[PDB]
Amino acid sequence: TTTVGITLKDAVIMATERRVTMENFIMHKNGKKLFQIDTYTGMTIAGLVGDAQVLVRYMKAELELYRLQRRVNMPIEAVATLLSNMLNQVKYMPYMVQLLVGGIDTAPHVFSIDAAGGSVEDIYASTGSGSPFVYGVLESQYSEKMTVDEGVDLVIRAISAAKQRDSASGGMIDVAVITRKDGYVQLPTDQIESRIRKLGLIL
Amino acid sequence: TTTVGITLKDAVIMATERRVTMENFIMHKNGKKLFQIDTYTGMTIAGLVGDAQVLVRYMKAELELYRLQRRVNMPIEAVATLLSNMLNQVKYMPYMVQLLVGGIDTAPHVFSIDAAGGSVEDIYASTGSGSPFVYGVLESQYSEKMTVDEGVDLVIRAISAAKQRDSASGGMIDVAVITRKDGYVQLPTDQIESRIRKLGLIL
Amino acid sequence: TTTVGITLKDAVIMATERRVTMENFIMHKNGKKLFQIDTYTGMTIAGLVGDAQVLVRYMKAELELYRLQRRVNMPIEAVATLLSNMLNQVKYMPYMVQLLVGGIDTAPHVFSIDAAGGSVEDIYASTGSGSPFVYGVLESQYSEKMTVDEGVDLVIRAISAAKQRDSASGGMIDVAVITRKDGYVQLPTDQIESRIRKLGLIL
Amino acid sequence: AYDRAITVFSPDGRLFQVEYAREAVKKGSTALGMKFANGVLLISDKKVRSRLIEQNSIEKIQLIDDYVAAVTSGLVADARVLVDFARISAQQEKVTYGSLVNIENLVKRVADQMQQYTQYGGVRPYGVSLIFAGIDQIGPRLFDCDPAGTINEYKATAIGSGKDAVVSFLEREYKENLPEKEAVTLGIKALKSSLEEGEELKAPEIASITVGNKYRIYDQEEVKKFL
Amino acid sequence: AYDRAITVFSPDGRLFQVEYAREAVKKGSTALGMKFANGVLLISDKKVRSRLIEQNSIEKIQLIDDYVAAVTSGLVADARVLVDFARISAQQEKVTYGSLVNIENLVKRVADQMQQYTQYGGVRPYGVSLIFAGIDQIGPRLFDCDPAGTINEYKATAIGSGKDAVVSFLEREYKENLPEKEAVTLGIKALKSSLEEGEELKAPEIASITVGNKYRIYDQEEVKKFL
Amino acid sequence: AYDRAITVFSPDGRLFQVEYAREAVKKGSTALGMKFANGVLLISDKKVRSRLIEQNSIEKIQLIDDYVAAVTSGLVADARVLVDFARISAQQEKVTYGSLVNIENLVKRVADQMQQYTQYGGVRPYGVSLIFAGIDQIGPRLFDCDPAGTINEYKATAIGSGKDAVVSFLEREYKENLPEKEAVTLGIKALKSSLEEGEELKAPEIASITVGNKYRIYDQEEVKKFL
Amino acid sequence: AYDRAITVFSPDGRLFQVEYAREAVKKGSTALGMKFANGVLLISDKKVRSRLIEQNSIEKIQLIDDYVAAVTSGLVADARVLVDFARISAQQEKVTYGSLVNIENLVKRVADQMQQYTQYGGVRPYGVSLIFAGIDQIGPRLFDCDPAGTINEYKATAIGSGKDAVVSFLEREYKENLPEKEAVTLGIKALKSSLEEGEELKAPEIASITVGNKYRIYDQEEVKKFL
Amino acid sequence: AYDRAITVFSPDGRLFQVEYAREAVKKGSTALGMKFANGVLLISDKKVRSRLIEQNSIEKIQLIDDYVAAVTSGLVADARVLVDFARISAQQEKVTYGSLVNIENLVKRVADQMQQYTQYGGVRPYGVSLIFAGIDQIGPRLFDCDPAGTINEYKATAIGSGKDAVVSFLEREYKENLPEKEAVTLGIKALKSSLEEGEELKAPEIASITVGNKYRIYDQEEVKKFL
Amino acid sequence: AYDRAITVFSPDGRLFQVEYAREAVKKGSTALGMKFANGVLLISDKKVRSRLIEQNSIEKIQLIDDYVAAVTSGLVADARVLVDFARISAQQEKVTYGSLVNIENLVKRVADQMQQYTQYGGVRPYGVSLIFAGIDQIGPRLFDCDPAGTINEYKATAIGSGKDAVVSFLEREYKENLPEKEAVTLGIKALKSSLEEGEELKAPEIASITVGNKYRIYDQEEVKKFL
């Protein structure tokens, strides 16, 4: 798997690919690894699929209930701290996952969370077996001053690179862009493909 | 074991073979691996037979109860999400199974579910030791535009191929076709045999 | 051990041998591995003797209680489904046994059940270390159209073959015949011996 | 005196608090069931509290599974709770054995839950009566069950305010093995005999099952042909 | 005063609330048992509430296993609950030891359950009496058991409304070791002596067991030959 | 006498303590719900205890999720506790099945919690009624639910002090499938009919949902255009 | 006032409810025990309710083990329950230590169970007295025990209706170290002194044990030689 | 009659035992809170029982955390127990989410604990009212909360004996967004209006918090400048 | 009124139910303890109910261990139960620390068990007083303990019916550090002073312990030399 989350001035971009493998065996080419879990929050999953999917459902339920009770959205840092506690509580019988949580409250944030509850905020992060290849592209090409379009292209590239060298990664790239203005918007497939073509790539 | 589930325009076709082996020892030639679990839902089983059979019974009970309580059939995605939770809850003392759940609500669906509660929807899927052989036939021969008759033939072939190369697979092929019009209809044996003969195959 | 169960038009025939060994050491030559557990139901046991014997006692108790409560005999399939649940519930601390349950309700049935609750119906089945030898005789000689006398001879042979080549099997052959007319009747020893002599066999 | 706790016998050996629960059952709408040739049916009246109510909702005849149904009378919240116990109890049996051989046993389980609440202090009884009707391996079945946990099997019976009217009418008019259509007509006729003339029978509920089939709920138009 | 809680003694050392439970037993149909030559039998009357009731259902004589049976009188729901305890208790014993050597012990277990509910506050007693009759390794057995948990072994006894009639008649007429047919005739005769003349005895239940056999339930035609 | 414990039946088979709980509901502000063309709406009055109170706080209309809302009347602390049970109950169902197919089931769960507190001694009932309104896979739904645990589905209904006023007005005036704007006007008009003239209706709450959308809470300005 | 709960003291420091339990003991059949030369014996009368009862059943003298026996008076169901506690308690001690060195401790355990039910609300006391007689490593022992949990060791004593008659007779007539035969005669004679002349003593139970032996139950013929 | 247990409704649907807990709150010292420009404040009176008491101890204004504070009135031991629940509840939330986004939720948790004690028998309610004031992510907050578990948000409010005095005074005099100094002066003035002239206001407690700061407790000298 | 439950205070702050338990203690036989030169002794009277009782049994002076003994008065069954608690409590302490440094702690544990039964509803107090006398590492000790859980250390004291007689006699006559023989004589003399003349003191129990020794029970002959 390959997932990525980056921050920009007033935006968060999150992307994944869709491949699901039982070992070397590509069982499903269009699994979903990027989910909206609140008005301005998205989550990406890597690791054991059953553990990831359970946690997606809990975070949807709990962030919705929280919002109704508080009449405000959970701060992104709060979402991370919640996940941090949940996962640490069961560290010796853990959720075998790596999560990215990204969103906008008073500012953009991306947090990266491990199966022990370690949570850390960063200007960008990636997870899954393809992540090293992504970290390569980003180290070389990421800029803080990038525009949302530039950023979307960047992530398409990073994941394309990952897909070319990680056999556990493949399929269509999903991208979401989270802004105060328009909220969490999942870019349409035909737009991503267009950019893939315009940038001169494959799959 | 070999089981398969495919989707078409307004139909789901599910098929399995019937062999049950204790290792290399063929104990039973006509076990049942395809079950109707609701008006428009079917399930196929692979893996430890006890765990499989228990889950068949639960799904029948719980989907019947749900329907009486809600006065509608459980959405297929719901049936998957239920199974997903059930199985993940006991992941460290798991049901050693692979399930296909297929059916019609507002559209056709096939879901594939593993012993950790990983659930993924796909246009087709297969499970059991014969599944790689099936995935071969399907990759080469499946079309979205296929008709129900074309689809039934396709699955008869995929399984026949699986049977020829998986010593854990064998016996009569079972097929069910699920449509809004006629619901879950289990094709009669003599009609499957006829198509086997007409396609030029064996067992 | 060797046990067998076959079905015919309106009859079930079940047979076992009687040897009990602690390893290569023949401790007892006349153990009992065939039991009546209801008016028209019989059970054969193979595996750990303590687990087997406990289950024989439960099935007797529970099938008697069921019959008093329902005023009808437990359907044979129900007997299997009960056992299936019981055994699967404790799969990780299992009854180390293989069971055959055979009987008549609206028709004859033989079910074979494993230590994880896998249960499967078949026209015939055998269990224990002698079973492969039995499955050989039956593959070659079993007919659906056999009469109850023909069937009794068949099983005598299958077990006599098993005894000749399984050192874990031996002793007198027990047979029971279950019919709607006369219920479960355990054939007398002198009759079995007469047929052994007339078929030209040994032990 | 002997009147005020479920755990107290009167000197004549009565549990008045249970007898009082039984009066709650008289306040419900009238419903009836009867056996006919290869089947059984249920018919239920219904308070229609207003025209602002939604008809196709909270049904007096409730399916327990595809082959078993129940009608209830008395406290509605208690009834709901008992019908769901009935449904979960049914599914436990199916999971254990693969099927429901004898409906009498489902009924007993429901009746035992009810009896239990007539013996331990700290709870009141359920103010509910039920009729269960279905097909099992014995044949078509018709049972009733009250707050005390008492059970009977009938050819025909009824529960609710108009019970006594409906049971007399049937004591005079019932015959066994009627065809379905005549059975339903006898039933509507019996039901009317319990109304207070002037007062007229609006659209009631009708469900029926015959051997080898599943239950079948009559729609309001089909029901209308009998009014 | 001393009348209103199972946990309260009267100044004369009585538990009235238990005595009151014993009055519930008098409201049941009359049933009787008696020993005869190598065997024991039960006979029971039955309220037939209507002709809309189903005869081949809710039996007053209930098998506990193949060699033990019970008849009960009093609150029906309590009686049902007790008979099923009795059955489960029998099976527990057979699973532990492989058989039921002495029926007195089954009865004591049932009697103890009943006694327990005459001692702890928060529960009322079971308003039931039972007769148990069977064969065990001692021989043919006949016991009764009441709401108090009291037990006795008899040659003949009865329970229900007509108890006293039937016990007098038997005090005068019973002899030991009758043949089965005469034993059943004496029983029917005794039962009739408890009716109020004018009133006539419809089809009652009759079960019998003899040493070395299983129980045997008389069908209504066989029963008729004695009416 | 029969008046003073939730576990006690009256001799007519009533639970007065529950009936009394129901009176608590009459002391709340009036609220109403009604179905219209492809949707459902809620309108609630509000006691404004002072001008030192904070308006944009403790709302009578409460979202249970994005597609389901409730209004409540009666003891406010009880109502708060029940709304939060409703919310957690909703999320449990979504986690189990991925969605809330039929709102009737959420309502039943809340109604069952309420019924439970009308049966076990040691607790009193919740003195609350609720209306739930939302969209589910059946369509637009409108339910009410009282301290007894009784449930009904409506086209329109109300709860609170002015209930009877508002239900009459709607029995005369309500039609199905009104456009949203007219449905809201009919509602405000109905609500006014329950006031005591002289007395005038201040800013009330209004929420609405239509098929394929999420709920929508009217702000005080939008509400004003209807006053 | 102070009369109606096991947990309430009277102003004079009495527990009337326990005193009342003690009255239950007076309603039982009279039994006695006495020590003689190297042994101890029990004798018990018996209500023979009818000639339809079975004699060789429900014995007033009950073995606790081979060397310890008990007779009881009062509520029979309570007595049964206590004798079985006694037996299980005896076997626990034998498993722990290999033998029962001092019978006083068995009795104390039984007596403590009884006392416990004179202190915690929610239970009534056992309405039973017992006499325990046996051989242990101290020698022949004879104890009694009542509903209060009070214990005494005797040379001779009695329980039941005729207690006071039998104790006086023994206060005058008892000597220590009689031979067995004379001890038994003295006992029968004592027992008779408690009857109301006219009334005559039918076959009573007699058990005895001497040092170095097991218990020995006299059969009805052997008993007859003393009548 | 309906007066004497927390679990009993009156026929008008009231819980008098809770209404009575509310009278306990009138016996406390008067305290008030109010919102002003970018902040909120609390002021509390205090019984000074003697001159042998220690002033710098048991404070009527208690910090829940750095940004939230509470004043309480009624039974003091109850109030202490509730303030510590409030603190622990605040820390649980901070550990779960890293911060306390909305104070209303803390308050609700405290209010729920209180509501719970107005429903289950075996407990009495807390005879306490509280005012919570603090800054959260919504802004400056001011809530009260009573024995019933009822909550309201205010611009200004008060609790204690002088409540009604102080609330009238504020109904006439309060304006929003005063500067801190004027707000405090209005408060002291309001507090004085509740005294009985002759009687004069000794040194009261004053805490305040403004957006972006922590709480700030005025010392007795700073407070004096307002007397 | 305030008289009837262990959990109720009278308006003067009394627990009458405990005061009544204290009256149970007056009904016991008189016993006394006193300290003398390097030791302590106990002497107890005894009801001898009959000549059919066994003397060498159920002793009023009971060893708790080799260096500590107790006498008790009041309800005998309660006393037995408390002495065994005392013995088990002693052994727990010895197992934890290897010895019993201070007997005051054993006593307190026993006293606390008693206090506990004067505070939780559902139990009555133990109607017992005890005197404990022994040697520990402080020296010779003498304590008493009553139903309330109250404890005192004495030079001499008494319990039972004759308490007040014996305490006066000792208030006048006791001196510290008597030799054992004179102490015992003073004790016998004191005891006699509580009898009603005519009435004469039969064989009482006498135990004594001196520093560096174990307890020593006087036999009836040794006791006789002081009569």
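Going by Swiss-Prot, the residues shown for chain D are 7-233, listed in order.
Using N, Cα and C of the backbone, Cβ positions are placed for all residues, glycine too.
Under its mutagenesis entries, Swiss-Prot includes D:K66 to A with the note: Prevents PAN to associate with the proteasome and stimulate gate opening. Cβ neighbours within 10 Å of D:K66 (mutagenesis position), excluding its own Cβ and spanning all shown chains: 23. In the three-state DSSP assignment, the secondary structure recorded for D:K66 (mutagenesis position) is coil.
In three-state terms derived from DSSP, D:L81 (mutagenesis position) belongs to neither a helical nor a strand segment and is classed as coil. When Cβ atoms from all protein chains are considered, those within 10 Å of D:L81 (mutagenesis position) total 30, not counting its own. In Swiss-Prot, a published mutagenesis experiment is listed as D:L81 to A, E or G, annotated Prevents PAN to stimulate gate opening.
Cβ neighbours within 10 Å of D:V82 (mutagenesis position), excluding its own Cβ and spanning all shown chains: 21. Under the heading of mutagenesis, Swiss-Prot lists D:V82 to D or G and annotates it as follows: Prevents PAN to stimulate gate opening.
Under its mutagenesis entries, Swiss-Prot includes D:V82 to A with the note: No effect on PAN's ability to stimulate gate opening.
If you take the Cα of D:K66 (mutagenesis position) and the Cα of D:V82 (mutagenesis position), they are about 10 angstrom apart, rounded to a whole number.
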